[PDB]
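Undergrad: Just passing along the structure, written as structure tokens.
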Amino acid sequence: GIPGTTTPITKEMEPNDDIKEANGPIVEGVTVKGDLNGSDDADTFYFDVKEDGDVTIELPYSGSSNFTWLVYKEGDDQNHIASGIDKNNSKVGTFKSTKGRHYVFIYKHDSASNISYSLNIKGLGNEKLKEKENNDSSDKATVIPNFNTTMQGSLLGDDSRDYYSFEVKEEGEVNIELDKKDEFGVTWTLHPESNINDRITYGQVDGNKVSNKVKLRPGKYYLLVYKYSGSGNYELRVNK
Ligand SMILES: [Ca+2]
Ligand SMILES: [Ca+2]
Ligand SMILES: [Ca+2]
Ligand SMILES: [Ca+2]
């Protein structure tokens, strides 16, 4: 039936020549490489839109410009809803969609052509996950699996600490935003895995958010969300 695997791809895997054998999932922030060389004239990928909004596909390429991409939404494999425009040696386009599975079908018109491409998709939205109690110590931290996840948590009553972990795979600035659903005293601290006492940064209140940006190098990190007054619910986004 419809593949439900959650492991993203970074590279195509033939055969992927129509919607029924599409490679995927492609996720935001992870580049996929492939090529349409010789008689390989079509490649198909799928991706999941997690929140309604505007989705952008950018496909930088080298080789012939004689090809394009079409997008289809699950449920209608005949009528494509968007196609790419050539701009500066890439095929780009933005289209509005609603949540659900979509397919990008890249195909060339002349089978003498050699084309290689990389594919970037943006604007897919965040998946919402719940924290997993008990997460009151770093060894029981709830894993944040990628940088397109909103974690939903609460600190009601006895529960005063929620530890989360995330991995940074390449150096860059990370944005940590806790959104307070209720008015209470909550904050967060960030720690390296190797030194749970070394405090790297601390969240700063700005209106209803407690946030900070920090440049981190590759590695695993612990994020402790803890309350110092009242009780309430929050959502937690770690963004790149
Ligand atoms: Ca291919
Ligand atoms: Ca193919
Ligand atoms: Ca909790
Ligand atoms: Ca907890």
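FYI, residue positions are counted from 1 along the chain as it appears here.
Placed from the backbone N, Cα and C atoms, the Cβ positions cover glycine too.
From Swiss-Prot, here are the annotated features:
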BINDING   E12, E14, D40, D43  Ca(2+) 3 binding site
BINDING   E14, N16, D35, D40, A42, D43  Ca(2+) 4 binding site
BINDING   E131, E133, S154, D159, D162  Ca(2+) 5 binding site
BINDING   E133, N135, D136, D159, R161, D162  Ca(2+) 6 binding site
MUTAGEN   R161 to A (Swiss-Prot position 1039)  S3b fragment has 2.3-fold increased affinity for collagen
MUTAGEN   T189 to A (Swiss-Prot position 1067)  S3b fragment has 10-fold decreased affinity for collagen
MUTAGEN   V210 to A (Swiss-Prot position 1088)  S3b fragment has 2.2-fold increased affinity for collagen
MUTAGEN   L224 to A (Swiss-Prot position 1102)  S3b fragment has 5-fold decreased affinity for collagen
MUTAGEN   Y226 to A or S (Swiss-Prot position 1104)  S3b fragment has no collagen binding
MUTAGEN   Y226 to F (Swiss-Prot position 1104)  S3b fragment has 12-fold decreased affinity for collagen
MUTAGEN   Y228 to A (Swiss-Prot position 1106)  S3b fragment has 40-fold decreased affinity for collagen
Undergrad: Checking proximity to ligand 4 here: which recorded positions out of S154, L224, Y226, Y228 have their Cβ closer than 6 Å to it?
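TA: What lies within reach of ligand 4, judged by Cβ under 6 Å, is none of the recorded positions.
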Undergrad: Which of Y226, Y228 (the mutagenesis positions) has the most other Cβ atoms within 10 Å?
TA: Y226
Undergrad: What are the sequence-distant neighbours of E133 (Ca(2+) 5 binding site), meaning same chain, six or more residues apart, C-beta distance under 8 angstroms?
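TA: Set apart from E133 (Ca(2+) 5 binding site) by at least 6 residues yet with Cβ under 8 Å, we have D159, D162.
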Undergrad: Far apart in sequence but close in space: which same-chain residues, 6 or more away, have a Cβ under 8 Å from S154 (Ca(2+) 5 binding site)?
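TA: For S154 (Ca(2+) 5 binding site), the qualifying residues are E131, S231, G232, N233, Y234.
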Undergrad: Taking the recorded Ca(2+) 6 site as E133, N135, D136, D159, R161, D162, identify the other residues of that chain whose CB atom sits within 8 Å of the mean position of the site's CB atoms, giving them in sequence order.
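TA: After dropping the recorded site residues, what remains is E131, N134, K140, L155, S160, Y163.
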Undergrad: Run through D35, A42, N135, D136, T189, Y228 for me and report the recorded positions whose CA is within 10 Å of the CA of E12 (Ca(2+) 3 binding site), in sequence order.
TA: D35
